[PDB]
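Worksheet: the structure to be examined is printed underneath.
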Protein chains: 4
Amino acid sequence: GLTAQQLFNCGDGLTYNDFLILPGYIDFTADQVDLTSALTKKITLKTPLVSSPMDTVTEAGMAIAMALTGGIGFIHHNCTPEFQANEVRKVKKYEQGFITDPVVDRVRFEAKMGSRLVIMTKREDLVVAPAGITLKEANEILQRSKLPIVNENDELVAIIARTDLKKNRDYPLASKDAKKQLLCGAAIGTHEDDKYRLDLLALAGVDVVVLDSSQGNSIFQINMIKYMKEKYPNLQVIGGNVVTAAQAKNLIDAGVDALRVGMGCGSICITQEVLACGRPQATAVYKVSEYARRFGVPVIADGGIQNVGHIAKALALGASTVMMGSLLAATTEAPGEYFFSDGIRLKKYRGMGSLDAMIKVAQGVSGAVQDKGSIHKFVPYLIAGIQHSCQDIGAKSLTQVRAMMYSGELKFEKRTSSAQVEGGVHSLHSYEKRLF
Amino acid sequence: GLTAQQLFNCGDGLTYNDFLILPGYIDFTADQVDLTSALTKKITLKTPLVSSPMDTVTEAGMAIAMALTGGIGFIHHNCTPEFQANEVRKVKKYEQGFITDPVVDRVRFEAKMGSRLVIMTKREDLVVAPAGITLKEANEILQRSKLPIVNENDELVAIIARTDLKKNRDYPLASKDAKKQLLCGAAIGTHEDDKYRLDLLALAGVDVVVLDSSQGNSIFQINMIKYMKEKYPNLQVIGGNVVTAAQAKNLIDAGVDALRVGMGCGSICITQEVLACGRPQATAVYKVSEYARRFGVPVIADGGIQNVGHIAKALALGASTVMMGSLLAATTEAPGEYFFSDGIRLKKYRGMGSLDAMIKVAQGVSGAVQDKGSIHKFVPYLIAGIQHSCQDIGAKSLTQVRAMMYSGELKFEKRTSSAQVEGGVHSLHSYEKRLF
Amino acid sequence: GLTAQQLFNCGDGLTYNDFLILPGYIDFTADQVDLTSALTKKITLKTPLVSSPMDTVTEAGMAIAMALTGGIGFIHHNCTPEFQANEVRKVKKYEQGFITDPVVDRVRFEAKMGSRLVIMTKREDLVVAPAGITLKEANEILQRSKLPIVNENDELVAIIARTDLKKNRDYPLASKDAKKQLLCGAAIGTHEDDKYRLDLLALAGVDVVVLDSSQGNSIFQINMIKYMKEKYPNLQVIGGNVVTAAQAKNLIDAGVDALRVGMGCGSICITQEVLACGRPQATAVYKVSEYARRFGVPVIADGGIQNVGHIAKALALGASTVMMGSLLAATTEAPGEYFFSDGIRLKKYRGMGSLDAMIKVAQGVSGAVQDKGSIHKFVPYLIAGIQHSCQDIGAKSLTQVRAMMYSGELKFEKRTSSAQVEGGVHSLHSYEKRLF
Amino acid sequence: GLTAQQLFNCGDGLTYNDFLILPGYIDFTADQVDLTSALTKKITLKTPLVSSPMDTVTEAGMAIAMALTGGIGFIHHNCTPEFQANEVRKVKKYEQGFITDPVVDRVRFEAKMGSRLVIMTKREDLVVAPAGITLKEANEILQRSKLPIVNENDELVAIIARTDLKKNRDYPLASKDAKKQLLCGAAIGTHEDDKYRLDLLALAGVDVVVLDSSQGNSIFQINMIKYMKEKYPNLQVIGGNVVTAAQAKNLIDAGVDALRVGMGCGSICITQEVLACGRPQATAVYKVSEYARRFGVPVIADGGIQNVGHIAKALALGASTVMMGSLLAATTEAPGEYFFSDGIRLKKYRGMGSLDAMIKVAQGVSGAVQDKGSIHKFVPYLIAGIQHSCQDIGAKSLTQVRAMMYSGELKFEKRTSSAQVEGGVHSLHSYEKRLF
Ligand SMILES: *c1nc2c(ncn2[C@@H]2O[C@H](COP(=O)(O)O)[C@@H](O)[C@H]2O)c(=O)[nH]1
Ligand SMILES: *c1nc2c(ncn2[C@@H]2O[C@H](COP(=O)(O)O)[C@@H](O)[C@H]2O)c(=O)[nH]1
Ligand SMILES: *c1nc2c(ncn2[C@@H]2O[C@H](COP(=O)(O)O)[C@@H](O)[C@H]2O)c(=O)[nH]1
Ligand SMILES: *c1nc2c(ncn2[C@@H]2O[C@H](COP(=O)(O)O)[C@@H](O)[C@H]2O)c(=O)[nH]1
Ligand SMILES: COc1c(C)c2c(c(O)c1C/C=C(\C)CCC(=O)O)C(=O)OC2
Ligand SMILES: COc1c(C)c2c(c(O)c1C/C=C(\C)CCC(=O)O)C(=O)OC2
Ligand SMILES: COc1c(C)c2c(c(O)c1C/C=C(\C)CCC(=O)O)C(=O)OC2
Ligand SMILES: COc1c(C)c2c(c(O)c1C/C=C(\C)CCC(=O)O)C(=O)OC2
Ligand SMILES: [K+]
Ligand SMILES: [K+]
Ligand SMILES: [K+]
Ligand SMILES: [K+]
């Protein structure tokens, strides 16, 4: 029975595996737990999940799947500005609803004022829908397949493809923007070159942009932040990797809408070994979030997430969202082809600081992870997992979990190594592990 | 030389392997140590041993063997109410003594008032025994095989099968109820459905019932407790898994006769890894027992028992009884068939939260343990083991061990990892381990 | 720079591998270091080495070799009183000097008053030596082979075999008694039966006797101690295994001449795992020696010695001598035959609490260790090793090492696990280890 | 956020792997970081790198390569004084510039006053250079191959081989002495014999000499130091291995120009295990440097360097330079021939206290390390690695890093074992590691 303030303010250099959250009182069911989380000062998702901007994790496929399930994805920038922007465009155009370009096809089969060819099938035998209706109305109005929206003068003002109404109805947690499109985020560097790439990403319709760096507390990123906030006042920007409040302050002052917290704890990271710099994750998350919260800036616990327990712990310590690399790297929607080794299906996963991904000092390693299946199955599982944890701890929502932790109400307890060994599977001659 | 109060009140998150009990003064022999322990507020066994309510551990066979040796068993509820109740009935009818149903056979060979056929062999050549005698008397009275008990009017009032007098004489530590039957306990859930199952278990003659849950401090279990205490005033109820005094208080207030303490420390448990919730065992046991004792509520140290040292430590820290899963899972009396792998005989052992035992979030794993032989050999061994420990520590009884620990008299000392390595087998090129 | 008092009085439960001794000032050579140590209140050896009383370690061969090199041995009692006593007799008669029985052969070749046949070779052609001379004189007096000692009346008063003068001259560190015989010690239990065995051991000429027990603070051993001190006033007795000052006090009060300190840290020990009782060695040694010293009672650091560093640390913490089991178990002089496994020569080593060595609760395990060669090579090596350690720490003698440690002058420092890893061999692709 | 003073003054016995340096503010690039470091009170290198004086590490080849890249090398003394001195001579004569001996060839092709034959090619057709010019001038003056330097009377005063001007221009970081020669250092013992060897090393032109010992705080080394400072007033001397301020003081008082800090932490070291003496490196480095700095004496962090992180940490804690053995032992320039095992190329690496390198008490082990390539590639890599670390921590130079650490500005944080596990590569099914 120790509070977070007490636990993380003794200088022990703790991490996720070094502690536990003590159970509380249950008076609701796991399915009643709400995971709504703030991605940035203005982006809010239904789940606190985010896919990392890496070669072997996030591209269109992942970004789309992740958005459809309740989270969001960040496309990597280890490609051409053109390619990256196309990946953003694919994601952005995956779901639209009221398509305008192809409806105003252009007018200026169907015979809808102006000269809207979609012509032959005259505007009398065809079903139409008034302007001002909503997607719900739109769906029923033509319960079949193929809906031309008409503006007073009976002029084609828009159209809505049945397929979009399907995707919309199929994914109730979909992270969509004001235009009913799957929101997407992208990662860029801080060199001048990144200004051009940013412009192409802007044109692509990217919603949030993260400045990629192992140590984001620099004059380069600060000025880059200020630039972006100037050129694109509304664009949501996330600050480079930080692990201390002093670093966060500079980026917060520069104008960040959120912070990416984590240094050298990612599965493929050797920065701590090579550069001696970094910080134990659990502590990094608590300290920066505790600070950043006084400025309304969401913290993204980035790195070291090996399972659901970690996710719940990051959130419990102050993080608004959690970013994963390896916990998603082997899913169907991640970049790369599957292969086999010792009868084990694998997909490549490599650190962005690896010589391959990149005198060059390698800060990442290149490996492979075992097949995790589809994001469409895995993410729902993580969502269920997180919910149960909130239940045991007695919290109906992630927002509540933090209040309980900050009020002192939520208690923790350190785990000795024997205690960590006891917490996992032990004393078995053999066993298999499954979760969903 | 550190007291329990000092040791477990520093927030280190200790477990069984993290400490030792310092030896005292010996002025008696190991065989003089008494292990009588309170299972619940009213159930008291000769030993502090209990078999866990799990698919691969407890069914009739185990429950019977465990009772015969001095402990008790809890039948799992991962079966039909009918099946479970039949398992309780088998155990309950294993030993009876004065059988009534078949003696009042019905009257209304032998020719005993009324019309008691057991007829031919007239009541004159046959040996009979008066009503009011005891089992001891009964045994001698017909020193052979096949004893009709007669009520004044020479009317068949009961019978006693020689076989029961045998089982009774063979097992001096047998956990029997007021009717000379092997007591049995069963595990149920907390859903409404469990009320029906409970009723069938009541009819079966179950003696103690444990409410099965990974986090028993809930409104569901509290109300279930209150229900049971109402409907079955005398039934002994044990509260769902708890690890803190605050949780215990709710269940104690709800009316529990004992508490099942343990969360995520069981050999097949992944709850700590998946849900981030739980608590290091040694500490869980000391803290809750220290509290629950002020209300006369026995604590069951449930989980993490890998050997005799653990059992003795749980007891020394405040537990009245100890529940095991893996330490019994491979015995002859446990559910399942034996098989072989690398020339090693094994029997399945799986967590009740495993996908097999059961979106579903797995909290347990499915494995196999190596053959441990019969409960009838293993339990006596654990009993001997525990006794020696009490001797080294200078305690003639489990009751004494707790007094010494609560008075400060009993001392402990933390074990560094090197100290733990030194405590076990080391520096050998090869070795085999045996214990009994 | 931490003193022993500070280091071992924080309740951390440390052991040998958990700390280091910081180097001092060197103004002498390793060969100038003196290891003279008190075995008991009256037995003093040239080295602080002792072989453990175990089936696979100490018998005549070991006891003799160990004495010849500067230490001593304790014969095991897992044999008949006759056998054990014969093992003591073999050791005792290995070296004698002035043999009396065969010289007083009996008188009452050579023609020496009385009728000393050793006859033919008359007392005139034969060289003789006066009574009152010493062994040194004796050696030169007949610089060849085959010396009849003559008493005034020219009567055979004794004889001295050339072979004894050889053994005496060959081993300058030999642990011999007042009669120039290799001293020997033996281990006995505390049951009444041990009184008879003790008597046979007395007749055998045993010099020191250790009462064998895993927990020697008992009324059984206390009374046994008092008995022995009564019956054999001069016999040196060592107290059963203790690890705390409170235990030591009882045995010290009972009249022990030394204490055997150690519980569950021996390579083949499972007492800590099975009985939950014991104590981390380094701490056990410091605490009891710190106490026992106030009564002039030598402490024997028994158990957990895996190498020279451990020996030096035990001594530095207060032990007067060190007892080993595995560090000697595979030498030529130890009981048992050598065999081979994976091309590796081995000799059996088993705990005295193993089922084989012995319901029975096993407290020891049965294994094998790799061939260490002869005690006559290994012990000199340990002696050299210990000497260098004393040099680095700036102590010319074991006696000095303790003064420095008790005065505060000697400093220590805890070793984190990484620090322990760094202290040993690391970062090699492959390597072989040798020491002498 | 803990200062070095706080971190290393709690008695925890920390080492490199036990802590991290928290990142600061970046306002410069990695390539702008300066690694200029003081080898001794008067020797200053461009990099803080030094090759250890060992059989399998440093000989001419290594010493030359190491100097050319920015560091320095110390030739081992496990050879004849003649051999060692020849190794110094090879290194010293590798690069010269203004060669005098062969130019004053002797005078007393070319026809340059006196009788300088280099004769035929008369002094009129040949290009010459005035005395007083510099190497830069010299290079251009004869932009081709084959430059006779002439003194007023047109007398051959010196010569400069084109090859030297090449080596000079190729290696901008070259550690050269006042005579434009690659500086070299050598290791000697402290016995009288070492005085002769020293004399031969003096004649060889050695620049710095390190007194080789595992425990240099001795009367032998102190007097040896005083001797050398007397006989060779200008010679730079480094004090034997020390790990505490008390030891450093004696050697500092004796007159050391630098200190070699480290005891039993070297990859091939078993001194801690065998002699129980030594100290955890990170702590050894901070404590002695913190002291030695008050006397302007540079500390050489010697031992335990397994990678770049360690190097940066040693420097951050107070060391002026870092000495490596295994981190260089398998390079092309190190002594020994390459061989193969399991398809892995290896080169021998052995501790100088190994029986092979040397009753003898082994303090080192004999193994093999995997091929690291050329020093000419590896050292530049370490240089780049160190620079990035300085960048993350916000320091433009090693000198700055220490100021920040001593002022309190630089912060650190302990790493729990889980934190250390998280810091390295984890959660991968497989991976390969590369760095340059
Ligand atoms: C160290 N860290 C690196 C590198 N590339 C990316 N990253 C990071 O780690 C996170 C993924 O870690 P997981 O544990 O797999 O989730 C990424 O989000 C990013 O912060 C690298 O080369 N070295
Ligand atoms: C975690 N714990 C589980 C699960 N099923 C049962 N249990 C528990 O552990 C105890 C057995 O642990 P042992 O160390 O084997 O004695 C059981 O009594 C129960 O508390 C599960 O799926 N996950
Ligand atoms: C535990 N300890 C046992 C047993 N038999 C003997 N001993 C002890 O350990 C010492 C030898 O330990 P090493 O590390 O090998 O030196 C013996 O002197 C004695 O104290 C046993 O069965 N269990
Ligand atoms: C222990 N230490 C030894 C021995 N020979 C040399 N050394 C030392 O270790 C350093 C090299 O360690 P690395 O980790 O490989 O750099 C050398 O500089 C020297 O101090 C020995 O036999 N035992
Ligand atoms: C940039 O991607 C990362 C991130 C996000 C992190 C780390 C890291 O090593 C890399 C790879 C390192 C690279 C590509 C070098 C460029 C740079 O320094 O930004 C880390 O330690 O924590 C977080
Ligand atoms: C119920 O059986 C348990 C018990 C007793 C414990 C744990 C656990 O995971 C399960 C399996 C988890 C299940 C079947 C999910 C249902 C539930 O939540 O009750 C644990 O962590 O500590 C104790
Ligand atoms: C007696 O030999 C030992 C000793 C010396 C020790 C231990 C031990 O287990 C045994 C074997 C245990 C036996 C033979 C049971 C009898 C007894 O209890 O004496 C230990 O834990 O520390 C020291
Ligand atoms: C001398 O080389 C070393 C050094 C530098 C160190 C150690 C060591 O064991 C040896 C080998 C030990 C030898 C050759 C014995 C001679 C001696 O004692 O000097 C160590 O522990 O720290 C540093
Ligand atoms: K990492
Ligand atoms: K577990
Ligand atoms: K042991
Ligand atoms: K080492």
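Going from the start of the chain as shown, residues are counted 1 onward.
Going by what the header records, the deposited coordinates were determined by X-ray crystallography, 2.6 Å.
Quick reminder: no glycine exception, Cβ is built from N, Cα and C everywhere.
Swiss-Prot lists A:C269 with the feature active site, thioimidate intermediate. The NAD(+) binding site feature in Swiss-Prot is assigned to A:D212, A:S213, A:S214, A:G262, A:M263, A:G264; the stated evidence is sequence analysis. Swiss-Prot lists A:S214, A:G264, A:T271 with the feature mycophenolate binding site, giving experimental evidence as the kind of evidence. Sequence annotations record features per position, and here Swiss-Prot assigns IMP binding site to A:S267, A:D302, A:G303, A:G304, A:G325, A:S326, A:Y349, A:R350, A:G351, A:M352, A:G353, A:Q363. A:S213 to A (Swiss-Prot position 275) appears in Swiss-Prot as a mutagenesis experiment; the accompanying note says: No effect. A:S214 to A (Swiss-Prot position 276) appears in Swiss-Prot as a published mutagenesis result, with the remark: Increases Ki for MPA 7-fold. Here Swiss-Prot notes a mutagenesis experiment, A:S267 to A (Swiss-Prot position 329), with the remark: Reduces activity by 87%. Looking at Swiss-Prot, the entry for mutagenesis of A:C269 to A (Swiss-Prot position 331) says: Loss of activity. Listed in Swiss-Prot is the mutagenesis experiment A:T271 to I (Swiss-Prot position 333), annotated as follows: Increases Ki for MPA 300-fold. Quoted from Swiss-Prot, the note on the mutagenesis of A:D302 to A (Swiss-Prot position 364) is: Loss of activity. Under its mutagenesis annotations, Swiss-Prot gives A:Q306 to A (Swiss-Prot position 368) the following note: No effect. Quoted from Swiss-Prot, the note attached to the mutagenesis of A:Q363 to A (Swiss-Prot position 441) states: Reduces activity by over 95% and increases Ki for MPA 25-fold.
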Quick one: of A:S214, A:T271, A:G353, which recorded positions lie within 10 angstroms of A:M263 (NAD(+) binding site), measuring between C-alpha atoms? Sequence order, please.
A:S214, A:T271
Between the Cα atoms of A:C269 (mutagenesis position) and A:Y349 (IMP binding site), what distance do you get, rounded to the nearest Å?
12
Across the 16 residues missing from the deposited entry, can you see how many angstrom lie between the CA of A:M358 and the CA of A:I359, as a whole number?
12
About how far apart, in whole Å, are the alpha carbons (Cα) of A:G325 (IMP binding site) and A:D302 (mutagenesis position)?
9
Between A:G262 (NAD(+) binding site) and A:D302 (mutagenesis position), find the distance joining the two CA atoms and give it rounded to the nearest Å.
5
Mutagenesis positions compared (A:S213, A:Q306) - highest count of Cβ atoms within 10 Å:
A:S213
Any same-chain residues 6+ apart from A:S214 (mutagenesis position) with CB under 8 Å of its CB? Would you list them in sequence order, or say none?
A:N241, A:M263, A:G264, A:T271, A:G353, A:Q363
Of A:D212, A:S213, A:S267, A:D302, A:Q306, which recorded positions come within 10 Å of A:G351 (IMP binding site), going by C-alpha to C-alpha distance?
A:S267
Name the one residue among A:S267, A:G303, A:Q306, A:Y349 whose Cα is closest in three-dimensional space to that of A:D212 (NAD(+) binding site); these are the recorded positions.
A:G303
Quick one: Cα separation, A:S213 (mutagenesis position) versus A:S267 (mutagenesis position), in Å?
16
Any idea of the Cα spread of the mycophenolate site, A:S214, A:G264, A:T271, as a max distance in Å?
9
Cα-Cα distance maximum in Å, computed over every pair in A:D212, A:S213, A:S214, A:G262, A:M263, A:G264 that the record assigns to NAD(+):
14
Return the residues near A:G303 (IMP binding site), defined as same-chain residues 6+ apart in sequence whose C-beta is under 8 angstroms from its C-beta, sorted by sequence, else 'none'.
A:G262, A:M263, A:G264, A:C265, A:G266, A:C269, A:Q281, A:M323, A:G325
If the criterion is a C-beta within less than 6 angstroms of any ligand 5 atom, which of the recorded positions A:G264, A:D302, A:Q306, A:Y349 pass it? List them in sequence order.
A:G264
Maximum Cα-Cα separation (Å), residues A:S267, A:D302, A:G303, A:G304, A:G325, A:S326, A:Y349, A:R350, A:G351, A:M352, A:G353, A:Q363 listed as binding IMP:
16
Please list the recorded positions from A:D212, A:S213, A:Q306, A:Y349, A:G353 whose Cβ falls under 6 Å of any atom in ligand 1.
A:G353
Let me check the 10 A CB neighbour count of A:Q363 (mutagenesis position). How many other CB atoms are there?
26
Between A:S267 (mutagenesis position) and A:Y349 (IMP binding site): CA-CA distance (Å):
10
Cβ-based isolation winner (fewest other Cβ atoms within 10 Å) among the binding-site residues A:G262, A:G264, A:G325, A:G353:
A:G353
